[PDB]
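Student: Structure provided below as structure tokens; questions to follow.
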Amino acid sequence: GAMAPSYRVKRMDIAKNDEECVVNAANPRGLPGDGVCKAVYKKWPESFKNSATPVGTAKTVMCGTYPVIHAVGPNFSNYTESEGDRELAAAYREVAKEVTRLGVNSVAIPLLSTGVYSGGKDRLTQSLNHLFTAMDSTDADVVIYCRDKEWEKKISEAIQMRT
Ligand SMILES: CC(=O)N1C[C@@H](C)Oc2c(F)cccc21
Ligand SMILES: [Cl-]
Ligand SMILES: [Cl-]
Ligand SMILES: [Cl-]
């Protein structure tokens, strides 16, 4: 475990993370994809061997000894708000199981279903609250990665509100 488990947020490419493992915002078919998924494919392509997994699940594949946890959030274009909310919560619970199983002291994580799977809606708060619900019982240092300057401020505010 971390000596004083924390949450942090950084605005940069998650392919440049300084953590012991990464969470990919994966598609269900293990394809290179776009956004975070394409960055992850360029950095850790070996981790896409048999990485296909259903919506609401996570599947870990090692790139050398570096664990890539492929977490499949729902595409809100296809799911109802109700069913998508349930699957997005479930993907983060499976991430927390994997982080625990791996025994890592730190994990880099993007906000699932906030980009091309958002169905064109702002889901920062919805996705971050499901992240906290899953990760709060883990003792890994969590570092959240984002690309937008205003999202950085809002994620940082939400972290500091609870401390
Ligand atoms: C830049 C912004 O506000 N974002 C985050 C970005 C990754 O994607 C989005 C989206 F698909 C739908 C609504 C908002 C956003
Ligand atoms: Cl960067
Ligand atoms: Cl997405
Ligand atoms: Cl972002």
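Think of each number as a place in line: the chain as shown, counted from 1.
Yeah, the Cβs are placed from backbone N, Cα and C, and that goes for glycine too.
Quick paste of what Swiss-Prot says about this protein:
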- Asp13, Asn27, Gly35, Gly115, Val116, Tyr117: ADP-D-ribose binding site (BINDING)
- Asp13 to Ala (Swiss-Prot position 1343): Partial loss of ADP-ribose 1'' phosphate phosphatase activity (MUTAGEN)
- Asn27 to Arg or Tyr (Swiss-Prot position 1357): Almost complete loss of mono-ADP-ribosylhydrolase activity (MUTAGEN)
- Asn27 to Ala (Swiss-Prot position 1357): Partial loss of mono-ADP-ribosylhydrolase activity; complete loss of ADP-ribose 1'' phosphate phosphatase activity (MUTAGEN)
- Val36 to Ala (Swiss-Prot position 1366): Partial loss of mono-ADP-ribosylhydrolase activity (MUTAGEN)
- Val36 to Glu or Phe (Swiss-Prot position 1366): Almost complete loss of mono-ADP-ribosylhydrolase activity (MUTAGEN)
- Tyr117 to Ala (Swiss-Prot position 1447): Partial loss of mono-ADP-ribosylhydrolase activity; complete loss of ADP-ribose 1'' phosphate phosphatase activity (MUTAGEN)
- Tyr117 to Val or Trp (Swiss-Prot position 1447): Almost complete loss of mono-ADP-ribosylhydrolase activity (MUTAGEN)
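A description of the local structural setting of each listed feature is requested, covering burial, neighbours and distances.
Tutor: Reduced to three states, the DSSP call for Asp13 (mutagenesis position) is coil. Within 10 Å of the C-beta of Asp13 (mutagenesis position) there are 14 other C-beta atoms, taking all protein chains into account.
Within 10 Å of the C-beta of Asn27 (mutagenesis position) there are 21 other C-beta atoms, taking all protein chains into account. For the recorded site, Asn27 (mutagenesis position), the DSSP three-state label reads coil.
The 10 Å shell around the Cβ of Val36 (mutagenesis position) contains 24 further Cβ atoms across the protein chains shown. Under the DSSP three-state reduction, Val36 (mutagenesis position) is assigned to helix.
Around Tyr117 (mutagenesis position), a 10 Å sphere centred on its CB holds 23 further CB atoms from the protein chains shown.
According to its DSSP assignment, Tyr117 (mutagenesis position) is coil.
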Student: So for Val116 (ADP-D-ribose binding site), how many other CB atoms are inside 10 Å of its CB?
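Tutor: There are 16 such Cβ atoms around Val116 (ADP-D-ribose binding site).
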Student: Largest pairwise Cα distance, Å, within the listed ADP-D-ribose binders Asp13, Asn27, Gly35, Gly115, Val116, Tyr117?
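Tutor: Binding-site diameter by Cα atoms for ADP-D-ribose: 19 Å.
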Student: Rounded to the nearest angstrom, how far is the Cα of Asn27 (mutagenesis position) from the Cα of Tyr117 (mutagenesis position)?
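Tutor: The Cα atom of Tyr117 (mutagenesis position) is 10 Å away from the Cα atom of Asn27 (mutagenesis position).
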